[PDB]
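What follows is a single structure, written as structure tokens, with notes after it.
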Amino acid sequence: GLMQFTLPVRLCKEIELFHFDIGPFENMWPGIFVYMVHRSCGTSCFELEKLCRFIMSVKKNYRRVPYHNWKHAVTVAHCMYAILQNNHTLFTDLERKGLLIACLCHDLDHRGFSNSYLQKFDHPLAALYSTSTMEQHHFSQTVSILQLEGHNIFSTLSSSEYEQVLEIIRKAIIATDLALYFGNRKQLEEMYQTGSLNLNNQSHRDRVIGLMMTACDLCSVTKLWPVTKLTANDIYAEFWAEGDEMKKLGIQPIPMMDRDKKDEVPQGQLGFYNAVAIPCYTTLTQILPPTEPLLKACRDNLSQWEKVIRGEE
Ligand SMILES: Cc1oc(-c2ccccc2)nc1CCc1nc(-c2ccccc2)cn1C
Ligand SMILES: [Mg+2]
Ligand SMILES: [Zn+2]
């Protein structure tokens, strides 16, 4: 009960900032996550013995893919930690518990391929789940791990609290399907502008939590330039492998996944910041003003990609 996790002074300070990088020491990532749960939620939210066993089963069920790996999971959880810490009073006890676990589990058992590739391959998961294929799998994998003996970190919730937290995690993980982000942000934009946005409205909260999930999931665009630039290599290393597999199925991939079109990456990143990232963190900043540093970091990175195109790097 009286056993805190403590971090070295530089990590203790920088972990509070949106742009924190969790570093190349894998063995420290479980401690970083527990640290965040204790500060965000309390030292009582979870049985430490059970939380530790859950974290390591979750780690074990992420694969050794270039980007959609255990580091991504912890990175996405840290961004949620930063949003929750900067918006103390806006979130319930249950929401704080659920969303950090959701972020940790949101890409469980990812194979480094898109929903599109699963469908064109005719993968069994695409028969089991016709939309948000990988995201329904990620939620399924979360529930499985929660049902391992000694792994139910929610055991001490009431029946109804338990059903609510699993329903928060399910919506949170489904919302990381980027195909659903565009419609969710349009709706949130309309509600904010016409003044109808109401955080006591469960369907409105759901939408806001969905945008938070997209913002945390894309947070590589909100880091210092060198982190953003090196993550982009991991992201394209998966896409190009998927492009290779499309060619094997006798389908030309979209340029994004065709390693023959490496040259057009800087322009591809521009389109993505303008079409997805900037609108995401803009609408998020409108709804939750203290998340503005994510928009400011994203804009700084948009400018770095502009410099790359102009041949200044
Ligand atoms: C889908 C996506 O998500 C992220 C990402 C980045 C940082 C965090 C999370 C996600 N980057 C991308 C690639 C963006 C993109 N590149 C191209 C392109 C690239 C090369 C050649 C031709 C086209 C098109 N488009 C849309
Ligand atoms: Mg995902
Ligand atoms: Zn993700």
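Numbers in chain A track Swiss-Prot; the residues on display, in order, are 724-1036.
According to its header, this structure was worked out by X-ray crystallography, 2.2 Å.
Backbone N, Cα and C atoms are what each Cβ position is placed from, and that goes for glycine too.
The 10 Å shell around the Cβ of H791 (active site, proton donor) contains 22 further Cβ atoms across the protein chains shown. As annotated by Swiss-Prot, active site, proton donor applies to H791.
Residues or ranges marked as 3',5'-cyclic GMP binding site in Swiss-Prot: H791, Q992. When secondary structure is read from DSSP and collapsed to three states, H791 (active site, proton donor) falls in the coil class.
Per Swiss-Prot, the feature divalent metal cation 1 binding site maps to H795, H829, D830, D940; the stated evidence is experimental evidence.
Quoting Swiss-Prot on the mutagenesis of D830 to N: Reduces activity 1000-fold. DSSP assigns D830 (mutagenesis position) to coil, not to a helix or a strand. For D830 (mutagenesis position), the Cβ neighbour count at a 10 Å cut-off comes to 25, with all displayed protein chains included.
Listed in Swiss-Prot as a mutagenesis experiment, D830 to A is described as follows: Loss of activity and of zinc binding.
Swiss-Prot lists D830 with the feature divalent metal cation 2 binding site.
In the structure shown, across all protein chains, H829 is the one of the binding-site residues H795, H829 with the greatest number of other Cβ atoms within 10 Å. Those same-chain residues not listed among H795, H829, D830, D940 yet with C-beta within 8 angstroms of the centroid of the divalent metal cation 1 site C-beta atoms are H791, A796, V799, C826, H833, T899, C939.
DSSP assigns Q992 (3',5'-cyclic GMP binding site) to a helix in the three-state reduction.
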